[PDB]
Amino acid sequence: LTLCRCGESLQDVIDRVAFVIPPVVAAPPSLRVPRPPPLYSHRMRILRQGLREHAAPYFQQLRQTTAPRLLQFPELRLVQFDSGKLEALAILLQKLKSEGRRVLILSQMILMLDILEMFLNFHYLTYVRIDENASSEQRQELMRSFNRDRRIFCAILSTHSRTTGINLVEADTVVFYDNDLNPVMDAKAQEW
Amino acid sequence: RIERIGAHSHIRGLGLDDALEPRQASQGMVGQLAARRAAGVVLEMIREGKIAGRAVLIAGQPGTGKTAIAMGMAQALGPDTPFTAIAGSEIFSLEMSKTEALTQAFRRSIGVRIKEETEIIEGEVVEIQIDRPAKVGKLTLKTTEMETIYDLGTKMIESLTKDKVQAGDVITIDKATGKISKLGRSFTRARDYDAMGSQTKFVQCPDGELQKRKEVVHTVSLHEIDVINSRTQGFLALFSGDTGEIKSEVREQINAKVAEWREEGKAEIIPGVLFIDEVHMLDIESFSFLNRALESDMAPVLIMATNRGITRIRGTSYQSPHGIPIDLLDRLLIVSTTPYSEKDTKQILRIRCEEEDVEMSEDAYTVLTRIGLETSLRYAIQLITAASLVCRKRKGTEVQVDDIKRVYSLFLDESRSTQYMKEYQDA
Amino acid sequence: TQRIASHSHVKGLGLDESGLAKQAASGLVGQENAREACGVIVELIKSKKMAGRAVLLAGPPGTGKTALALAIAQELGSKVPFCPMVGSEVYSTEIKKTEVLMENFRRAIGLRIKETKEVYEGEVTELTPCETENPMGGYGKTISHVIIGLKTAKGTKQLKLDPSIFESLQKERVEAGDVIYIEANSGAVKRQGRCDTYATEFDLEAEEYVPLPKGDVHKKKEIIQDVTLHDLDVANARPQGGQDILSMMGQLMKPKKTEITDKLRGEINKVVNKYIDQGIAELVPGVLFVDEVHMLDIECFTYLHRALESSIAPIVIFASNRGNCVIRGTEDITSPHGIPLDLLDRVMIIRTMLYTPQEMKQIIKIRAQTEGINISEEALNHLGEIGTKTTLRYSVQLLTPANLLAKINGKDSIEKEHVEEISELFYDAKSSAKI
Amino acid sequence: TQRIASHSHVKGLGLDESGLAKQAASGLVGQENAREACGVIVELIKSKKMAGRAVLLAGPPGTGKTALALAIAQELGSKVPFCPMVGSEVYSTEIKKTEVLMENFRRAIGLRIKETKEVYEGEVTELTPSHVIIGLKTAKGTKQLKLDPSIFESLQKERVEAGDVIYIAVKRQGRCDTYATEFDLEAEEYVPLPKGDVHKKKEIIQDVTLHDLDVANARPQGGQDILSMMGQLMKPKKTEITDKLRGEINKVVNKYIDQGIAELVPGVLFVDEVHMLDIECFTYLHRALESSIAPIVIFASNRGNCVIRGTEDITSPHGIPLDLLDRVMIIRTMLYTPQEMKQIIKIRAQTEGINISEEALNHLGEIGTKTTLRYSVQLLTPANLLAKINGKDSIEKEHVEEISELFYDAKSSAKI
Amino acid sequence: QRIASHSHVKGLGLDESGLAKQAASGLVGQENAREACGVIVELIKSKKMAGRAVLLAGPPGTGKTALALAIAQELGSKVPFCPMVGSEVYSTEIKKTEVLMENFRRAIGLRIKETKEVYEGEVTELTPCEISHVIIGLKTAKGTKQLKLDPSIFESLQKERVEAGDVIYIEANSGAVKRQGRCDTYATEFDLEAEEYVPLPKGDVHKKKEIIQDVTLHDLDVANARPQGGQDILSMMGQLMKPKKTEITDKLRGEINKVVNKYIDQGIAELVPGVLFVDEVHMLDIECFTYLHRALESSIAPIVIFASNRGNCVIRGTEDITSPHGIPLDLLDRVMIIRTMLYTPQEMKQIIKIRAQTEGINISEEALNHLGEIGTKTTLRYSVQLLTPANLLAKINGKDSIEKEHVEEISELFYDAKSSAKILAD
Ligand SMILES: Nc1ncnc2c1ncn2[C@@H]1O[C@H](COP(=O)(O)OP(=O)(O)O)[C@@H](O)[C@H]1O
Ligand SMILES: Nc1ncnc2c1ncn2[C@@H]1O[C@H](COP(=O)(O)OP(=O)(O)O)[C@@H](O)[C@H]1O
Ligand SMILES: Nc1ncnc2c1ncn2[C@@H]1O[C@H](COP(=O)(O)OP(=O)(O)O)[C@@H](O)[C@H]1O
Ligand SMILES: Nc1ncnc2c1ncn2[C@@H]1O[C@H](COP(=O)(O)OP(=O)(O)O)[C@@H](O)[C@H]1O
């Protein structure tokens, strides 16, 4: 029969085991290895025969080998929870998608662009990022791919490039995530 | 639905008022206003959970309702809060030390409600056209207010092939992992196949096409340590008691990550209760451990019951009240249960009869209350059952005096057993 | 092989329709009040309304406590389970005492689980009636239905099954002429094997040819399986299916009987209730006869008088033979019947008086009858007299040896001389005490 | 909020610049000589020069020896490990008792090691194979790594579009590449392309204890040979041998130290309830304390002259034999006075979040000096709940009176 | 040689007529116990009786263990002799009765007579034909030939990584192993391969010799207590409990006895019952004595020698029953008791001189007298222990032999049980 393995009402056991895995081994080393400068042929042959015998039943595969855990990466939730700006952005994007309007996210730091990328991936919102690294023609190609493609929801810009290549707008919704208050940057930014 | 009424089934909560004022008879309890008010206030403290490591000792003569008030508190606490009931002799395991069993029992009555944001797409599969090469596929989900077609990927197509999903099936696909979860069907299957007959489930939510922030609160106890001690944990979480895991890197690390989750809003701690019935059976080492284990922040509320006065502590020679060392006994506060009077006994017997669905005359109630005040209460309930059975056999409607008096001679009490025991059967 | 046991004459409490007691009570004689109490408690059990109730069969040795216990057990019938246990069995070196007690309690509880499955079988004649391509799309070649010509011993019946099953058909070697095991709802095909009609004597192969099915193609097989709750506990305890469990060294130690309360209670109880209220199973609480209860440690009684408090605990029939004795595991703590005074308050004591010499004679005679050996009046009187002198169980043991002595001496019936000779060849402990 | 504990009110010894024990500070109150001795002990610990020393905080019940040791731990800091232990913890059914105490001594010691880990991250562009020439692509550039066969992945780990992060000794399939536009609905979830360079070395200053390395080298779980997986397949256990305990471990730790790779961090081991240990534990502690590698141990005994467990024949002071009781310094804590009792009650009420009136505080102090201080401490919360139910924000004398009437102390229950 | 406590005991010291000499073969005095030992040793050599028991009872330091070692030496290594101690029975993974039965089985030995022959051959000549028939070449330092083998041997050979120019041993009945190199691997100048090479073997290509392997029934039991390896059942890892909990007697030990009797009737095996010397018998529990007095009654039990140092006392596990020699009257009876008497001062001095001669220490006349006096004062063992440091100090001081000064100084330096107890009253 099927059991819950815990106090929760109903949930997939796989999800149960995957949710709660805080601890990783403190300091697991490799196995010990005797080092006799001479290695007698008898013992080495016996060990090779044993290894061959143990490798023969490979049809099991040990079900992924159940290898230990040694990384414990941080949860993706923390990307949003770490900043209220990202929670407000999540609420705004959910509202706009319920309304069907695309969104144009504007940020100043490329690291903030990567943060926004991870955030949208946490929210599964398809996006197209246009930054300074991409050449003018590459920026125009990215903007063309964003345009006429209703499957792309968000567009992320750096606000530091010229951005004179953009031609058409999709939903007429912009979100100024960051404010610079710089002499020339903000002016031309808001202008275009 | 088929679960027989036990010895503590008559009680179904701790009768209390808005101001915590105890009542004469309510929720299956009778009399004992002091201990019942103590139970109510300790239950309020439990449901508060602001303080950790509090202990209460329920003392009194046998038959005073210690286990009764314990089960009443357990019931009044209700679900969503763990209540680990255990006997003093259960900590003695041949695969785990006493201290380890006590740690397991303590961490077992502590819960963490883990919040998880989910994004599930649901609807009616109008078209599941899949092009198998032996790669391409499209799913047409339909709702009561909108429709949408989704181009399926190779892995998604394979997953759909795993869990057979025919047209008209109500499914809830998780956009995070793509797990196929079928809930039912919206209509029959062509009315022509001479097989596969079932019932039709209601239509899906109108906005079921894409649920954005479906919040599911996964509740799990701090016994999750079993998930880490070994690569294969189900064996330990289900049957295997040989869980002598390493205390370091497991207890401390799990507690640290639980604190991190509480600080980051992922989960919230809900301390439960640990009820050790007949705690006097614990060895002095177990009491010494409870002395220190009761000081941790994750310590649940430790409710204990003792049916003795001055008695020797197991594992030593010297005696202490309630069989508990002076240290732990002084740490906790004791709730004494006063014996029940004749009226309370009669009312408890009547409540039990109502629970057993048995009826008896007034003279029967009187004589049975007399017998119970003389011998005991539990013996009075045994006589209730025996007389009800004798009446059923006699084809009567209610139990009269002639049935209780008959079963009184048919079944003997320990007081009369020891009297007839003068035949020196053995020693 | 009849293999007559020690005391098999007991067949039931033998109570009259009114519930009173009689002499010829289906093998067991005497013990009127005790047999009436046994009838009351067996009526209770049959009612299946109360749980966690215990009864104590206190009485001096030789009163036939185990006899009346087996009598009430037989009266209950093989329908409800009856798990006999002795206090010594609780002492286990691999599993704690309280968990053994809980496992025994679970065993005492029964559960009948029904299972009805509509399955179709018979020799297959596969054929796909060509149908126009999907009318919603373009043209081409499709299959809207797949007809399978299941032929059974009674006749033939073609089934126009769903076309999606065609994958299963091709998966297994389902060729025209073999027996397939179809499932109504699931639809999965499980080929049983070719028909024996094609099993030519010159073809060397086994497990591949099976006889034709007898009966209609559509068969609604109704099967009932009675398994105690402990069986389900054990089944859900250990794993099955891959996971490198085939190892010998690190896995052959199957005795992991250690069990936790979370799995025992909780999920198992909930699924049992779901099967009950849904109509898939019927709960059948049995009885747990625990003889030599005085042999249990105080750590066992302290858990018993807590498990009996549970609503799921079954009926327990304790049978203590000792008198006032120190509780095991305690420091000179004398209590009646070797049981703590706290547990005796939760058990109904059924007192059993000593058998009257006439009852001794009746028991000896009925045991001789069960054994199948005739005994003369004088021999029976001497047996009764010696059973009155010493323990009664000594006399019943003098029947078979006296019977063999008589048969070897050339006579059939057991004469007084035979029992007299056996009493000198074999004697009891009371006489052996003369060291 | 964080739920209150029994000793969450103590924040430290609260001593002056010269060690003078103030009447009340840092949550503690009274016990000036004891807190000065504890200041000297924490100075010893910070010295990191002596090894194997120990102290016994023997005193009457309720004096706060446990709270005192916890305040000591807090004052020392989180860096230096502080391992709490109960006397009953030594009794185990799978590991030898003296060996339990040994592993406790070991875990009590800390070790801060520095290591540089090379991490390989990026979307897998090529996965052609023993040695596998994998191709990782990132925002910076692409590199064809000549990775070893031991890292060859068994699970899906798609040859293309799979985001993988590897470090030298296991691989983690972070997520699928950002191809969310290729399909409208796919089971796989996506993450953005890693912006960091493929090959990067980051120095992590990880803090671990010596017992971690001990138990890890005892039953390692690394490597890839099938024999390893079969060994660690089931039934982990304990009882590391002494040859592996000492010897290789100490040598490698000293190597890391003298080479600047690691830094030793001596810790503390608080063996509470030492009064109920067997004579074998004491006989092993004799040689444990007499070791140049044993850490500082703080004992907290409560019994007086009683029979030592395991012998049930001979009695010794504090339930500890004289030969051992002399090896450990004695800290004599005195009982609190009614004034100090009321002061600590007020401190706990302030920490516990309970407002108590003057008359209520006086009644609590009276009940404390009469029955027990900890009894009144326990009665604190019930009185607050009673006040809440009655609608009173602050506790009054009547509330504590009713509470005491409901709950009977141990002494009163014994009188009955 | 690392002289031990019982090295000078190289025999029992009986003459041709059977009487015990006053001092010979390292033993001194104790004529009655030596005669009993020389009688029981002949009893053992008879190989006809079974389960007969002996008890070397006597005060401490009387040489009961010395007499046991003398019996063992006189018997010779051709028969098993299991030195056993009572404390050894208290095993944690095997029950005491089972450990005792395993020791009893070890005390029985059998010699397996077999004539094995080899078919060493060259691998370079490997030329199979049909996988159904294979031929291998023979090239040794004394001859060259060729053999014809069953394809099963070819399979077992190719299983090994054979290479041209290797020396392979092929047994006529079963088995095969590889020896790499025959003065050709180092010739090509290719580096090592984690293994050592060997030149071509001398002698004829086909060799035959008589084999006699001394194996005991316990070895057979241990070998049959496992799957023997081979297929996937060969799974073997660390912590394997080779000394398994127990092994049934009727279906496992009985089969071993049956096969041994069969091979003995066939003349292939020869039984040689040994001796089981259980020292410190008083340490065994009463539940051990009760099974011991019954197991030694079986038709297969070997001769068991006992030695109880302490006299009458409470039996182990009883705490109330007291019997002489710490052995219950049940087991005490049926066991031939050999009383050992105390040594006289002259016998003590003679034993001291023999110990000095054996260990190489040289003592003077007055030194020997003083050492014997110190011995008879407290015990002979104290003098035996002081003998070594006396010569050690003598060497340190530049003296070759021991003198009165050195012995007196070393006696004053150290202390004995009597002296220690005398000063322990402080
Ligand atoms: N207040 C009460 N109301 C109803 N039944 C009670 C009460 N107190 C005791 N009993 C009955 O007395 C018997 C034993 O008392 P219990 O409730 O276990 O208290 P204790 O633990 O002191 O024995 C039980 O069968 C229980 O039903
Ligand atoms: N009333 C009876 N009628 C016939 N035989 C009886 C009766 N009572 C006891 N016996 C006999 O007594 C023997 C054992 O009785 P048992 O149930 O073991 O009592 P106890 O366990 O107290 O010794 C049985 O073999 C049975 O034949
Ligand atoms: N010096 C102190 N200052 C403040 N509170 C104290 C002090 N000493 C003890 N306490 C209090 O007394 C209670 C019990 O002290 P504890 O450490 O358990 O004493 P012991 O160590 O003797 O058991 C603690 O909850 C703590 O609040
Ligand atoms: N007959 C003897 N001749 C010479 N040396 C002896 C003789 N008997 C005993 N010894 C010596 O005395 C010592 C006594 O040792 P041991 O036999 O163990 O004494 P016990 O009689 O207590 O077993 C032995 O080391 C042995 O060398």
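Since chain E takes its numbers from Swiss-Prot, the residues it shows come out as 13-142, 154-449.
Determined via electron microscopy, 9.4 Å.
From the backbone N, Cα and C atoms, a Cβ is placed for every residue, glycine too.
Some features that Swiss-Prot has for this protein:
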- E:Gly70, E:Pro71, E:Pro72, E:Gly73, E:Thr74, E:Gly75, E:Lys76, E:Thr77: ATP binding site (BINDING)
- E:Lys76 to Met: No effect on interaction with NOPCHAP1 (MUTAGEN)
- E:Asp302 to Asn: Abolishes ATPase activity; inhibition of MYC- and CTNNB1-mediated transformation (MUTAGEN)
- E:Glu303 to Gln: Reduces ATPase activity. Decreases interaction with NOPCHAP1. No effect on formation of RUVBL1-RUVBL2 heteromeric complex (MUTAGEN)
ATP site, defined by E:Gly70, E:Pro71, E:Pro72, E:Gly73, E:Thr74, E:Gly75, E:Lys76, E:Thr77: further same-chain residues with Cβ within 8 Å of the Cβ centre: E:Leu68, E:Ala78, E:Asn332, E:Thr363
Which mutagenesis positions sit within 10 Å of E:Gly70 (ATP binding site) - Cα, from E:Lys76, E:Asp302, E:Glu303: E:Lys76
Close in space, distant in sequence - E:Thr74 (ATP binding site), Cβ under 8 Å, 6 or more apart: E:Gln42, E:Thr363, E:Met364, E:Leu365, E:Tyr366
Annotated recorded positions E:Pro71, E:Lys76, E:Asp302, E:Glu303, filtered by Cβ under 6 Å to ligand 4: E:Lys76
Same-chain residues at least 6 apart in sequence whose Cβ lies under 8 Å from E:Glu303 (mutagenesis position): E:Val97, E:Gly98, E:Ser99, E:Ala330, E:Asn332
For E:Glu303 (mutagenesis position): DSSP state (helix, strand, coil): coil
Top Cα neighbour of E:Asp302 (mutagenesis position) in the set of recorded positions E:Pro72, E:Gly73, E:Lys76: E:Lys76
All-chain count of other Cβ atoms within 10 Å of E:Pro71 (ATP binding site): 14
Assigned conformation of E:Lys76 (mutagenesis position) - DSSP reduced to three states: helix
Secondary-structure category, per DSSP, in which E:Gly70 (ATP binding site) falls: coil
C-beta crowding around E:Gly75 (ATP binding site), within 10 angstroms: 24
Winner by Cβ contact number (other Cβ atoms within 10 Å) across the binding-site residues E:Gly70, E:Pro72: E:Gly70
Count of other CB atoms lying within 10 Å of the CB belonging to E:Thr77 (ATP binding site): 19
Proximal but sequence-remote residues of the same chain as E:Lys76 (mutagenesis position) (Cβ under 8 Å, at least 6 apart): E:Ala45, E:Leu68, E:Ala69, E:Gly70, E:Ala330, E:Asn332, E:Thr363
Neighbour count (Cβ, 10 Å) for E:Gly73 (ATP binding site): 19
